[PDB]
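Asks: Below you will find the structure I want to go over with you.
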Amino acid sequence: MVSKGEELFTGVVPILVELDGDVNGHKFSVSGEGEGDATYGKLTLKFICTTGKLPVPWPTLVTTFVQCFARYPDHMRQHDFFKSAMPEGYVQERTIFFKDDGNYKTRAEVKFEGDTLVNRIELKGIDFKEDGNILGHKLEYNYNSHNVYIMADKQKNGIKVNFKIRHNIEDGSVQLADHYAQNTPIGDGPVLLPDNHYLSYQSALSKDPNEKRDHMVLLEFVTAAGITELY
């Protein structure tokens with residue numbers, strides 16, 4: 001049988017992203033729109049800085065900007081926490097430690113509003129170096145592929161996750177961003193608590209040639225794996 005949350009993701013779903021941010025007192029807001037196709041694990045999103053120039057590099061916000069759109073293969077359907085929490089949703093909390101620099105703390109509420117999947121985010125950054133790779137905009141506008149290993153936190157009726165992102169620096173080096181996360185359902189009903197597995201991500205960043213506002217176009221594919229003798 002198909003899960004109630006699963007049913008909400010069988011076709012293409014419109015997405016709205018809203019972020020309010022404050023990094024070392026630099027305040028900004030970002031809106032994003034696009035669509036998700038969970039069957040293919042596909043996200044297509046365009047983000048616009050609605051308050052001017054973004055004070056941090058766009059790539060540092062990629063992980064923050066809807067894991068309910070991951071492709072979970074049929075054989076892993078009983079392990080899809082993110083969809084099972086829908087439509088009431090889930091709260092994602094992260095701390096992102098930039099090595100030799102500051103940290104972001106994020107809180108995201110992911111839920112449906114009608115037919116639209118909404119990702120509403122508050123981001124707070126502190127202890128950044130005003131001349132570091134983040135506030136000094138020294139990161140390349142690109143993105144590497146990463147695996148994210150996931151684990152149940154049954155006592156919290158949720159999941160706990162940690163993973164490392166490597167952002168390319170303009171001098172050929174790398175800026176590590178170490179992510180620690182907890183996801184918790186908003187509703188009081190049952191969710192699917194997964195066995196250990198991972199999500200495989202690939203991300204491509206681009207620009208809209210006709211867009212004059214500060215912005216980012218993101219194409220991202222996300223696939224679950226790591227849990228599998230029929231052959």
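FYI, residue positions are counted from 1 along the chain as it appears here.
Per the header of the entry, the method used was X-ray crystallography, 1.4 Å.
Note that Cβ sites are derived from N, Cα and C of the backbone, with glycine treated the same way.
What Swiss-Prot says about the mutagenesis result for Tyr143 to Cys (Swiss-Prot position 145) is this: In mut1.9; shifts fluorescence lifetime from 3.03 to 2.74 ns. Here the residue is the original one, while Swiss-Prot reports the published mutagenesis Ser145 to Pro (Swiss-Prot position 147) with the comment Increases fluorescence at warmer temperatures such as 37 degrees Celsius. In Swiss-Prot, a published mutagenesis experiment is listed as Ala204 to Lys (Swiss-Prot position 206), annotated Abolishes the tendency to dimerize and leads to monomeric fluorescent proteins. One entry in Swiss-Prot concerns the mutagenesis experiment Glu220 to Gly (Swiss-Prot position 222). Its note says: Suppresses the 399 nm excitation peak, leaving only the longer wavelength peak at 475 nm.
Please situate the listed features within the shown structure.
Replies: According to DSSP, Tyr143 (mutagenesis position) sits in a coil region rather than a helix or strand.
Other Cβ atoms within 10 Å of the Cβ of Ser145 (mutagenesis position), summed over all protein chains shown, number 9.
Secondary structure at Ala204 (mutagenesis position), taken from DSSP and collapsed to helix, strand or coil, is strand. If you take the C-beta of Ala204 (mutagenesis position) and look for same-chain residues 6 or more apart in sequence within under 8 angstroms, you find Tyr143, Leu218, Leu219, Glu220.
Under the DSSP three-state reduction, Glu220 (mutagenesis position) is assigned to strand. Around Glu220 (mutagenesis position), a 10 Å sphere centred on its CB holds 20 further CB atoms from the protein chains shown.
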Asks: Find the Cα-to-Cα distance between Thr228 and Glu229 in angstrom, rounding to a whole number; note that the 4 residues connecting them are absent from the deposited model.
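Replies: Flanking Cα atoms: 9 Å.
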